[PDB]
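Each remark here refers to the structure printed beneath this line.
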Amino acid sequence: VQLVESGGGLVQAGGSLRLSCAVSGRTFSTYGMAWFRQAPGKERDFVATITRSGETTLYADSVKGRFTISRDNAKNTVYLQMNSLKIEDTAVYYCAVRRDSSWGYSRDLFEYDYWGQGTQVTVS
Amino acid sequence: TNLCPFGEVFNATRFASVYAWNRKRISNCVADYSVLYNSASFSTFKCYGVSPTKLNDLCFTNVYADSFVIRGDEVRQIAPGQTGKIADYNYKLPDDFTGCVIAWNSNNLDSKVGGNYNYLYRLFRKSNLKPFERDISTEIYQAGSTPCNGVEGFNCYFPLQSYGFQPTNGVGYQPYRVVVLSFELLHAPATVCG
Amino acid sequence: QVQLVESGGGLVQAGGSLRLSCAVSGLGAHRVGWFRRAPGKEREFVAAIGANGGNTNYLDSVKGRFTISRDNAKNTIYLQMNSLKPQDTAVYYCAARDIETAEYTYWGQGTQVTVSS
Ligand SMILES: *[C@@H]1O[C@H](CO)[C@@H](O)[C@H](O)[C@H]1NC(C)=O
């Protein structure tokens, strides 16, 4: 039971790199999704999340308008679209996952199962 | 015809401790949670046993509102069917829990320069507390190894422990204001709807 | 057990409400209460004061409650010693909750008063 991450590289301003992440476990039904971004061991800041049922989508204010998330059931590969590259985007990206299902919004680091590796993009 | 006093609970000047929580009932009003559910002003909006959207088209006869302040990492004990020190000795949520748990950071008010020591919690008792039951007592519990039988000395401790806040504390030690609003249904007509 | 100084000493007159005082280090959320012993004995309870500033425990000898002071800024703990019991002369130390869990230790000093009339 671990985490698998794909995607990443180096892209300058005005580019794109999808940041996908998949769960090989069978508990995808009752596990929510969350995202965090911090390269130098900084405190993890909320990026985006999806509710358990899937009608409501919640995002951080900064990433609103560019970042977009989606839910997958064929391979349980939750997708995030990253665009509008900036200098501060050069950071380690974490694929956080919520615990057992609960109707609501989680925007804190109180509980999370696994911490991913992720990739960072360097802009010249 | 008047809105429910949910804002009064949200904007209380002071908050009760975990062992002295205040229950304020809600009745004879209608609550419109649409403006606040999407306001994103709450960092935790868990709703066990009911969807947040579905409860709008439903009427609840009785509403129980509880308020207490605990640590950022101490909210695990507040969950249905969960065993923990806070659940056993301070505040226990029953398995048949249909309320919505709302919590948010309180660094602006609860945490301040100089430290705060007003809050308390209990850790010593004979058995676990019954859910939705609160007991306040000054009896000094004594360990079975060495009974003082009249004083608080060796193997004899007062149940209450002082509890502290300060800005220099980490994120895990940060205060969090926790409000739980429970809803139930009965054969009597409901005075609270959505 | 680094630096917890106290004060005391007096044999002027007994029968009144002469007070005793000491000081403690940075305690924060720590419970403090002085203890005294007896000749050929030890570990006799006196009082216990919480860190809230409002929680107070009293001895069976003292009737109900008496005057106790505690300054959070100065970090000082005071005791109620009213009625100046003629046989209640001993060594007083401002021991913390060494028996309890979330208080490290304090057993490092002691003060005495021998007022008589
Ligand atoms: C809570 O009440 C006080 C006193 O009227 C007011 O100043 C404050 O703005 C209220 N809280 C919010 C979030 O408006």
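Here chain B follows Swiss-Prot for its numbers: 333-526, in order, are the residues you see.
Using N, Cα and C of the backbone, Cβ positions are placed for all residues, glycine too.
According to Swiss-Prot, the mutagenesis experiment B:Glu484 to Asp carries the annotation: Increased replication in human TMEM106B overexpressing cells. Listed in sequence order, the residues of the same chain lying 6 or more apart from B:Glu484 (mutagenesis position) and placing their CB within less than 8 Å of its CB are B:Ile472, B:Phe490.
Counted within 10 Å of its Cβ, the other Cβ atoms near B:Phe490 (mutagenesis position) come to 20, all protein chains included. Quoted from Swiss-Prot for the published mutagenesis B:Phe490 to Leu: Increased resistance to neutralizing antibodies and human covalescent sera neutralization.
Quoted from Swiss-Prot, the note attached to the natural variant B:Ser371 to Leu states: In strain: Omicron/BA.1. Note: B:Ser371 (variant position) has no non-local neighbours, i.e. no same-chain residues 6+ apart with C-beta under 8 A of its own C-beta.
Long-range Cβ contacts of B:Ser373 (variant position) within its own chain (separation 6+, distance under 8 Å): B:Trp436. B:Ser373 (variant position) carries neither a helix nor a strand DSSP state and counts as coil. The note that Swiss-Prot attaches to the natural variant B:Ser373 to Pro is: In strain: Omicron/BA.1, Omicron/BA.2, Omicron/BA.2.12.1, Omicron/BA.2.75, Omicron/BA.4, Omicron/BA.5, Omicron/BQ.1.1, Omicron/XBB.1.5, Omicron/EG.5.1.
There are 13 other CB atoms within 10 A of the CB of B:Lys417 (variant position), with all protein chains counted. Annotation of the natural variant B:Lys417 to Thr in Swiss-Prot: In strain: Gamma/P.1.
Mapped onto three states, the DSSP output places B:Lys417 (variant position) in helix. In Swiss-Prot, the entry for natural variant B:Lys417 to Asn states: In strain: Beta/B.1.351, Omicron/BA.1, Omicron/BA.2, Omicron/BA.2.12.1, Omicron/BA.2.75, Omicron/BA.4, Omicron/BA.5, Omicron/BQ.1.1, Omicron/XBB.1.5, Omicron/EG.5.1; May enhance affinity to human ACE2 receptor. The structure shown retains the original residue.
Under the three-state DSSP scheme, B:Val445 (variant position) falls in the coil class. Sequence-distant contacts (6 or more apart, same chain, Cβ under 8 Å) of B:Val445 (variant position) comprise B:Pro499. Under its natural variant entries, Swiss-Prot includes B:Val445 to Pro with the note: In strain: Omicron/XBB.1.5, Omicron/EG.5.1.
Long-range C-beta contacts of B:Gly446 (variant position), restricted to its own chain and to partners at least six residues apart, with a cutoff below 8 Å, comprise B:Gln498. Variant annotation in Swiss-Prot: B:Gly446 to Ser, described as In strain: Omicron/BA.1, Omicron/BA.2.75, Omicron/XBB.1.5, Omicron/EG.5.1; the structure shown retains the original residue.
B:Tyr453 (variant position) carries a strand DSSP state (E or B). Within 10 Å of the C-beta of B:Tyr453 (variant position) there are 21 other C-beta atoms, taking all protein chains into account. Natural variation at this site is recorded by Swiss-Prot as B:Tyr453 to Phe, annotated: In strain: B.1.1.298.
All protein chains included, B:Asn460 (variant position) registers 13 other Cβ atoms within 10 Å of its own Cβ. Quoted from Swiss-Prot, the note on natural variant B:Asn460 to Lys is: In strain: Omicron/BA.2.75, Omicron/BQ.1.1, Omicron/XBB.1.5, Omicron/EG.5.1.
Close to B:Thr478 (variant position) in the fold, though at least 6 residues off in sequence, lie B:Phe486, B:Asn487, B:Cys488, each with a CB less than 8 Å from its CB. B:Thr478 to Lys appears in Swiss-Prot as a natural variant; the accompanying note says: In strain: Delta/B.1.617.2, Omicron/BA.1, Omicron/BA.2, Omicron/BA.2.12.1, Omicron/BA.2.75, Omicron/BA.4, Omicron/BA.5, Omicron/BQ.1.1, Omicron/XBB.1.5, Omicron/EG.5.1.
Quoted from Swiss-Prot, the note on natural variant B:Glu484 to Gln is: In strain: Kappa/B.1.617.1. B:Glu484 (mutagenesis position) falls within neither a helix nor a strand when secondary structure is assigned with DSSP, and so counts as coil.
Cα of B:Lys417 (variant position) to Cα of B:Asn460 (variant position): a distance of 9 Å. Counting in whole angstrom, B:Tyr453 (variant position) lies 14 from B:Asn460 (variant position) by their C-alpha atoms. Mapped onto three states, the DSSP output places B:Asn460 (variant position) in coil. Filtering of the recorded positions B:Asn460, B:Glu484, B:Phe490 by Cβ separation from chain C (threshold: under 8 Å) yields B:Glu484, B:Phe490, ordered along the sequence.
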